[PDB]
Amino acid sequence: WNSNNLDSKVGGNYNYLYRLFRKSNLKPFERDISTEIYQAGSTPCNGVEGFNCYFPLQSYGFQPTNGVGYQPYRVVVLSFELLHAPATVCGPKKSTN
Amino acid sequence: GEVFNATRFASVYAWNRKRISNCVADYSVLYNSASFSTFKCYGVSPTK
């Protein structure tokens, strides 16, 4: 569902980070927060940053009215496993004699 | 390499558009032979 009116700024809300560059892909249901310098070029890259080195620091340019398809959407994915372990979080349905 | 080595480039208001096809291109040699420092790319990795 839409979150432009609560997240987007007129000047651009560059607070929500997204990363494109890493040596290894992301396994399903996993997160990585190591902001290690990524060297796109064949040359060695040391220190904080460098040329031909694309660090994983880029954020959304979220604007309220300018965002049509670029508009932020706040998404919640519900994932569950059934009939593998004893159930704890159960349905509203009441027990019987 | 030649369009990187052109004496005079296309005008601002009268930019010339060009298309090439049916050859082999590499990005490593592009910044090896013709070094640059001012470059940022959208939607594509430099290696991609």
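Here Swiss-Prot sets the residue numbers for chain A, with the shown residues being 436-532 in order.
The header says electron microscopy, 3.0 Å.
Positions of Cβ are set from backbone N, Cα and C atoms, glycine also.
Now, the feature entries from Swiss-Prot:
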- A:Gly446 to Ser: In strain: Omicron/BA.1, Omicron/BA.2.75, Omicron/XBB.1.5, Omicron/EG.5.1 (VARIANT)
- A:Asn460 to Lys: In strain: Omicron/BA.2.75, Omicron/BQ.1.1, Omicron/XBB.1.5, Omicron/EG.5.1 (VARIANT)
- A:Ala475 to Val: Increased resistance to neutralizing antibodies (MUTAGEN)
- A:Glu484 to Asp: Increased replication in human TMEM106B overexpressing cells (MUTAGEN)
- A:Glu484 to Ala: In strain: Omicron/BA.1, Omicron/BA.2, Omicron/BA.2.12.1, Omicron/BA.2.75, Omicron/BA.4, Omicron/BA.5, Omicron/BQ.1.1, Omicron/XBB.1.5, Omicron/EG.5.1 (VARIANT)
- A:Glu484 to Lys: In strain: Beta/B.1.351, Eta/B.1.525, Theta/P.3, Iota/B.1.526, B.1.1.318, Gamma/P.1, Zeta/P.2 and Mu/B.1.621; May enhance affinity to human ACE2 receptor (VARIANT)
- A:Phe486 to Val: In strain: Omicron/BA.4, Omicron/BA.5, Omicron/BQ.1.1 (VARIANT)
- A:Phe490 to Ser: In strain: Lambda/C.37, Omicron/BQ.1.1, Omicron/XBB.1.5, Omicron/EG.5.1 (VARIANT)
- A:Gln498 to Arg: In strain: Omicron/BA.1, Omicron/BA.2, Omicron/BA.2.12.1, Omicron/BA.2.75, Omicron/BA.4, Omicron/BA.5, Omicron/BQ.1.1, Omicron/XBB.1.5, Omicron/EG.5.1 (VARIANT)
- A:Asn501 to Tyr: In strain: Alpha/B.1.1.7, Beta/B.1.351, Gamma/P.1, Theta/P.3, Mu/B.1.621, 19B/501Y, Omicron/BA.1, Omicron/BA.2, Omicron/BA.2.12.1, Omicron/BA.2.75, Omicron/BA.4, Omicron/BA.5, Omicron/BQ.1.1, Omicron/XBB.1.5, Omicron/EG.5.1; May enhance affinity to human ACE2 receptor (VARIANT)
- A:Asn501 to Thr: Reduced host ACE2-binding affinity in vitro (MUTAGEN)
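Distribution of Swiss-Prot features across the structure.
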residue: A:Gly446; record: variant position; Cβ within 10 Å: 7
residue: A:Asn460; record: variant position; Cβ within 10 Å: 6
residue: A:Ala475; record: mutagenesis position; Cβ within 10 Å: 19
residue: A:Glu484; record: mutagenesis position; Cβ within 10 Å: 10
residue: A:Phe486; record: variant position; Cβ within 10 Å: 15
residue: A:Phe490; record: variant position; Cβ within 10 Å: 17
residue: A:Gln498; record: variant position; Cβ within 10 Å: 17
residue: A:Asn501; record: variant position; Cβ within 10 Å: 13
Based on Cα coordinates, which of the following recorded positions are within 10 Å of A:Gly446 (variant position): A:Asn460, A:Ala475, A:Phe486, A:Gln498? A:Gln498
Is any of the recorded positions A:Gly446, A:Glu484, A:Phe490, A:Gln498 near chain B, in the sense of a CB under 8 A from one of its CBs, and if so which? none
Collapsed DSSP category at A:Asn501 (variant position): coil
From variant positions A:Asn460, A:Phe490, A:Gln498, A:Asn501, the one whose Cα lies nearest A:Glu484 (mutagenesis position): A:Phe490
